[PDB]
Amino acid sequence: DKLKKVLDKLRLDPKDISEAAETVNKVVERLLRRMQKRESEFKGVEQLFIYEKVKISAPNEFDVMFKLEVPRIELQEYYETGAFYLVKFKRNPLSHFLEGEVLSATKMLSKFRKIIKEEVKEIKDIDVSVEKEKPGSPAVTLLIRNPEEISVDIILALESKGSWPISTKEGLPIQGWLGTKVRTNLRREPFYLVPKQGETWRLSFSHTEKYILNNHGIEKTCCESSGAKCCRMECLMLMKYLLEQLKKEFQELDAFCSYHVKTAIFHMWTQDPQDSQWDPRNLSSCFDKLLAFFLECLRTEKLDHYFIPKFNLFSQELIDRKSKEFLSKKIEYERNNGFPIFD
Amino acid sequence: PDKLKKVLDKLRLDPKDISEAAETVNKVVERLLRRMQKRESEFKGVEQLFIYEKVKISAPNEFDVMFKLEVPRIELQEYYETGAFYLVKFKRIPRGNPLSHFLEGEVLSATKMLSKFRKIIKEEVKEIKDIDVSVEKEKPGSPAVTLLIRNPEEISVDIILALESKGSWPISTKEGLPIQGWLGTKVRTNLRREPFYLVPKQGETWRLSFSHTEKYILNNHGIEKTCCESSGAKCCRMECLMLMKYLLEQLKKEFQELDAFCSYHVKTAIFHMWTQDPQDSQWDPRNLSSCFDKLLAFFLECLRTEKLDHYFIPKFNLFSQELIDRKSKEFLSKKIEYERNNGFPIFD
Ligand SMILES: [Zn+2]
Ligand SMILES: [Zn+2]
């Protein structure tokens, strides 16, 4: 029952989130108007996506993706990484960001940021400012004061209606969970490229991950009014909040982010697909088997990207050995001591 | 005696023979579409609604193709509280659409549009002399012009003219599609956001059509997403539909008193049975006899009480007294109970 008490404060109330929704929505609208106006290279920019823009267990933290349809691209995998690609064109206004024969991500992102910095300064109604360029952030972040501090990440992305790259052929292993009809439909949706050398883009499946979170059960009536409740989402909130609180205390956990937890629980939902395996009456058992699974990913240094199997997030090149051991010690400490961090 | 699984073996379609008929039925439909998209034609923007889907469930001979027309500028009006039949008008004075040629006053005439639609198809069916296909005679109950192809295998192709409206579904369907405790509320909302359709047959009335929705439900019939998939458990929902549909088709072949009943009655009764018994375990292949019998008992209960509501329009009773006489229901009930009690001799 202790975990249910922690979830009681982690659930977003619709009243406090609605005042932020009204503020975030209109600011993104005004930014979208300007991108479609005058002589900006981002004329056909549209928003990708309410509760979808909010970060799950992070109140008043928001994500917005500005997609740009580019149907004239030719992808080239960058050094067999599977996730990073160089974009080329077969046979126009995006030539300003072209560097030789490859479209520069840094040139487009820097110009994309100048247009956002000019509009945030032309706004004097709500007091909003642009972050300084973070090292690991392609998005342009906005600090909105409500007076409640609100952060909104504006991610520039390229939309491609073509087929998903070959590196995702064995990705999305939901055949024994969400089924093959769902997998075929999801893979027929477009895929996205966000900047991350300076001219390489990385694949983004935020739209697909959003669908899986809202359609997580093997039964269609899962977590509905006329259906059974499960604790899949509750285990994700507890696991994400545990890692967030651990990053607040120790700077040694900088190499870990929320997407590792999200990736690890997707594999758990694939390994344990049955809705009965995530009964809310067994929340402590479900959260512990998720912890044990995450610790196995840390100690074996194996956490494959759920869409790109060849790409290992916990590889030795990405995260060093001392950080994984450090995180493993802290996770085992709270796992045996009743999780004192939640207090 | 596992006689039901023997009937199903002879009833399943041979993919070798259904693929040959698929190649010829598509290219003929493609040619008809090409002649529709041409200049001087009121059906310029016509399209196909949907290879393997177009063949009927228990009928390998017959195929069904719907030619839809987007009409984002029409207003609907119920025709005497029927729920299913409507008169089609325009929101304002029409200017840019050629469909005003079929106006019978302020109401879009179905017989006017269907006649010109059949004139165009009968022109192209007489132009083609390489495959030998003819347009069937005028049947009263069918708005679709039927194409009879000799492959030499005789195959029927119903070309159904339909209007596509992407607006909200009419209020007669508000309490229809009751799949909340079965396929879920998310599925129901997504289905109700797809367009709805109107088919012809006062000669200006149009009937609602949910063939696109009924097709989704057949291919997504399980409460579990993996139902009838490779990595999932097989159920017998579709097998009971085929047996029940084939039982009525064989009874209609033998008795002319069953002209009032059609396959849609079978299709409607099983959608209710799937709502009444939503669990995939209630449709286990080991219980094929139990599932097919409890379906027959449900269909006999609909004949007895003379109530079979349209699965999408609750107020529309398909077994109403003004639609089917009690003698036809008593006669169908007598014949079904005979087959149910004597091991179904008609299957032989
Ligand atoms: Zn659930
Ligand atoms: Zn099934």
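For chain B, we keep the numbers from Swiss-Prot: what you see runs 147-196, 200-350, 359-505, in order.
Every residue, even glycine, has its Cβ placed from backbone N, Cα and C.
Taken verbatim from Swiss-Prot:
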type	residues	note
MUTAGEN	B:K156 to Q	Mimics lactylation; knockin mice show higher mortality following HSV-1 infection
MUTAGEN	B:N172 to K	Induces alteration of the DNA-binding surface and leads to decreased synthesis of cyclic GMP-AMP (cGAMP); when associated with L-180
MUTAGEN	B:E176 to A	Abolished poly-ADP-ribosylation by PARP1, stimulating interferon production in knockin mice
MUTAGEN	B:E211 to A	Abolishes ability to promote type-I interferon production
BINDING	B:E211, B:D213, B:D307	Mg(2+) binding site
MUTAGEN	B:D213 to A	Abolishes ability to promote type-I interferon production
BINDING	B:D213, B:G290, B:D307, B:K350, B:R364, B:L365, B:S366	2',3'-cGAMP binding site
MUTAGEN	B:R222 to E	Impaired tethering to chromatin, leading to constitutive activation in the absence of DNA
MUTAGEN	B:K238 to E	Does not affect interaction with nucleosomes
MUTAGEN	B:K271 to R	Impaired deubiquitination by USP29. Does not affect sumoylation
MUTAGEN	B:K278 to R	Does not affect ubiquitination by TRIM56
MUTAGEN	B:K335 to R	Abolished ubiquitination by TRIM56, leading to impaired homodimerization and activation. Does not affect sumoylation. Strongly reduced sumoylation; when associated with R-372 and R-382
MUTAGEN	B:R337 to E	Strongly reduced interaction with nucleosomes
MUTAGEN	B:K372 to R	Strongly reduced sumoylation; when associated with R-335 and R-382
BINDING	B:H378, B:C384, B:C385, B:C392	Zn(2+) binding site
MUTAGEN	B:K382 to R	Strongly reduced sumoylation; when associated with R-335 and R-372
MUTAGEN	B:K491 to R	Abolished monomethylation, promoting interaction with PARP1
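For the Zn(2+) site, the Cβ centre of B:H378, B:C384, B:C385, B:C392 serves as reference, and the other residues of the chain with Cβ at most 8 Å from it are B:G379, B:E381, B:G389, B:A390, B:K391, B:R394, B:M395, B:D437, B:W440. By the rule that a residue counts when its Cβ sits under 6 Å from some atom of ligand 2, the recorded positions B:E176, B:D213, B:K350, B:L365, B:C385, B:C392 yield B:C385, B:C392. Across the break of 3 residues that separates B:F196 from B:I200, the C-alpha atoms are 8 angstrom from each other. Taking the mean position of the Cβ atoms of B:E211, B:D213, B:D307 as the Mg(2+) site, the remaining same-chain residues with a Cβ inside 8 Å of that point are B:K203, B:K205, B:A208, B:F212, B:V214, B:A293, B:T295, B:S305, B:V306, B:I309.
Using a CB-CB cutoff of under 8 Å against chain A, the recorded positions that qualify from B:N172, B:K278, B:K335, B:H378 are B:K335. Just so you know, the Cβ of B:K372 (mutagenesis position) picks up 13 other Cβ atoms within 10 Å once every protein chain is counted. Local packing around the recorded positions B:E211, B:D307 was summarised as the count of other Cβ atoms within 10 Å of each Cβ; on this measure the leading residue is B:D307.
The shortest Cα-Cα distance between B:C392 (Zn(2+) binding site) and any of the recorded positions B:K156, B:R337, B:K350, B:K491 is the one to B:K156. Counting Cβ atoms from all protein chains shown, B:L365 (2',3'-cGAMP binding site) has 23 others lying within 10 Å of its own Cβ.
No coordinates are deposited for the 8 residues that fall between B:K350 and B:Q359. The C-alpha atoms bordering this gap are 9 Å apart. A separation of roughly 15 Å, to the nearest angstrom, links the Cα atoms of B:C385 (Zn(2+) binding site) and B:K372 (mutagenesis position).
Checking each of the binding-site residues B:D307, B:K350, B:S366, B:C384 against B:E211 (mutagenesis position) by C-alpha distance, the shortest gap belongs to B:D307. On the backbone, the CA of B:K350 (2',3'-cGAMP binding site) and the CA of B:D307 (Mg(2+) binding site) stand 15 Å apart. When the binding-site residues B:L365, B:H378, B:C384 are ranked by how far their Cα is from the Cα of B:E176 (mutagenesis position), B:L365 comes first. In terms of C-alpha distance, the listed recorded positions B:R222, B:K335, B:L365, B:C384, B:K491 place B:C384 closest to B:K156 (mutagenesis position).
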